[PDB]
Amino acid sequence: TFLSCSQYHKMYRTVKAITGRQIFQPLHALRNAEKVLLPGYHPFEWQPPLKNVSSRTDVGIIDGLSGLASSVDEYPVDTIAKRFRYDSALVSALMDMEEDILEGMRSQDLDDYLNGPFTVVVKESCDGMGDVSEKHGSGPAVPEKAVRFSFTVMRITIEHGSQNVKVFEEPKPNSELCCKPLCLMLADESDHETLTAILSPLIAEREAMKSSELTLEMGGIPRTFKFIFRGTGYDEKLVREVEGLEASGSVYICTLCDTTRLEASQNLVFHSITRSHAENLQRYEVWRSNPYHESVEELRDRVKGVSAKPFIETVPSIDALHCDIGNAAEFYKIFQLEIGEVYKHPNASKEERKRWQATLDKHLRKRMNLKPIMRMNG
Amino acid sequence: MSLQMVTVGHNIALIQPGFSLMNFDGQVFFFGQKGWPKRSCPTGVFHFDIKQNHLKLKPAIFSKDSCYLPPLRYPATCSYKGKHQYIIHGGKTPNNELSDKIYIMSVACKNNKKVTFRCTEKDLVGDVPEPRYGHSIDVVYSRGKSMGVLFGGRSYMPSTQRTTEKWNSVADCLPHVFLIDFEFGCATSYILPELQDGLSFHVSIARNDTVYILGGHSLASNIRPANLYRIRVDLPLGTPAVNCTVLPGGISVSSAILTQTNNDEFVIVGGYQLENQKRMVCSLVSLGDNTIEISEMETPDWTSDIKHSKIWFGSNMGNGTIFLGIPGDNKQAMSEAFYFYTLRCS
Ligand SMILES: [Mg+2]
Ligand SMILES: [Zn+2]
């Protein structure tokens, strides 16, 4: 309900005085209840030593810069990054969903005592927040763009011998109530160097945890946990920047195939996914070294537009909204071209096409009663 | 000693603290842009032409047999004239990494107002130095032969003792002197008993037989050594010989800029005196046969924007010209976020 401490204490004391009994709780009880849920409270362990990672297990919020170089004689940067530790956040999420996974495994006709390993498929996401400034007046002082970095446990699976069975599935994966945040900072999405400097420790922790084994004591007995990370929560603007490809000016448009814009208009359906992180690193190394000593254009079309070095293994994906808006935007021009009788008119005029558009809009508004607009949506 | 404001073009966001200004036949080339090379300039080098107090950024392409390199935010450049070319070592990858490859940048063609570079890479063998930034490398001549003298700066923690909460923490490198032979890529380290701790963001001046180390900052003690160094080197036919001596006359300066005014006479500009206050005093060094004498200038007046700021950067333009940059004040909220000025050394 977005209740502050002072107002909550006022409500508590008012209800306690008007009722006599202590129905609500004091402030220290609420502080204990919120500290028992924050990351860095319950103990855990890892079967591998997890090199380059500390073994301390009572740490929570930390500075996201991870030992910055803010001295005056260094590259200037004005950001405030606060983050949780990856393993601590995962342990906290597991201790939170302990009851849910217990209920799920009880409903799935399984024993109350059953060790792991629990295959935990986790979704990864990252996106900015636009404008978060709170300046009432005094003109547009600063844009003050922010950015976050969050994860979401997608599913949990367990097996009984050889047969696997999905023991936990999220009801709403792409929702707001299941966004577990790792890091929060105030930096522009286009700011590459600061974003890399902030996200490098998290990527290191993730690649070190990819091949580890967590051991927890949540259900009174030792439970083992594995993890599988999938970075599918990246939009096009960020997946065309963190992967090394050009942002928008490249002829290559497919983030899965190496087909140019010209070849895409000819070959429609016959394609395949020919992109990965290792091949992108190889293409960047070839671009940097250039052992063949070729021209710039041929080297560019040989590296398929790779110019920057990728550092985050991403798994791109699309949604239905973009597909349907693209299909409708194409069909709109198809209707214009078929109503303008262009198959018999080789070269028309822009004013004639605008007249066609106006006539089609009026006919549609008169028959179907629809409001045309250039700004397209879903 | 005359301040002069310079107006910037449209691609002003490509300028970041710690760029590089190379000189070729009087023409200045800008290197070390911000981010990654876009579709306009796939290389990253530009012509830093300035007319009527207005600078332009015209891209420059490489040769067919060249090699594309990523931009660096704190490299080590030295004027190696043995034709004319430059040698870049160190730097900082835009992905917050440190590269330890030597890039040989030379001009292979210049006609019809168009230039052409032949940037190639060269590896190191033997006592290879760890990847680092902020260091300065020079070339010294002896017995008709040339040799590269490099003094280390600072770098990240070693992979063995590196953790997550200190993933970006850095420290000064080991105080060693490395001799790099560009004829075969052979590096050899040398230990000196007079060197106590590391040093970063210093000034390196050499006249054909000895590199002078002026100013600098030490991270281990968070202070600035006020003692200069005199590294007398010699390259005999057999084993090399290097000697270091301590002499009075140092200046507590860090991140200073060095340029040449007259023959064997350089000038130091304001860097950073203390970690909190701003340095404004500037000194000039005059060389002779073996001695060295320092002196100040006639306190050139600055503008209000420079005195009211806190940090800045810049470099030299070769022909006695210092190009510095002042960040825009957020209080005005109407600025290009980076002011730029120039100083006529004369
Ligand atoms: Mg987005
Ligand atoms: Zn495709």
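Residues displayed in chain B correspond, in order, to Swiss-Prot positions 1-82, 88-351.
According to its header, the structure was obtained by electron microscopy, 3.6 Å.
For all residues, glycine too, the Cβ spot is worked out from N, Cα and C.
Secondary structure at B:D128 (mutagenesis position), as computed by DSSP, is coil. For B:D128 to N, Swiss-Prot lists a mutagenesis experiment annotated as follows: Does not affect the endonuclease activity of the RAG complex.
Remark: B:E199 (mutagenesis position) has B:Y234, B:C249, B:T250, B:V251 as non-local neighbours, by Cβ distance under 8 Å and separation of at least 6 in sequence. In Swiss-Prot, a mutagenesis experiment is listed as B:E199 to Q, annotated with the note Does not affect the endonuclease activity of the RAG complex.
Here the residue is the original one, while Swiss-Prot reports the published mutagenesis B:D202 to N with the comment Does not affect the endonuclease activity of the RAG complex. B:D202 (mutagenesis position) falls within neither a helix nor a strand when secondary structure is assigned with DSSP, and so counts as coil.
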For this session: Determine the most Cβ-crowded residue among the mutagenesis positions B:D128, B:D202, using a 10 Å radius around each Cβ and all protein chains in the structure.
Result: B:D202
Seminar exercise, completed: One should report the C-alpha separation between B:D128 (mutagenesis position) and B:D202 (mutagenesis position), rounded to whole angstrom, as 28
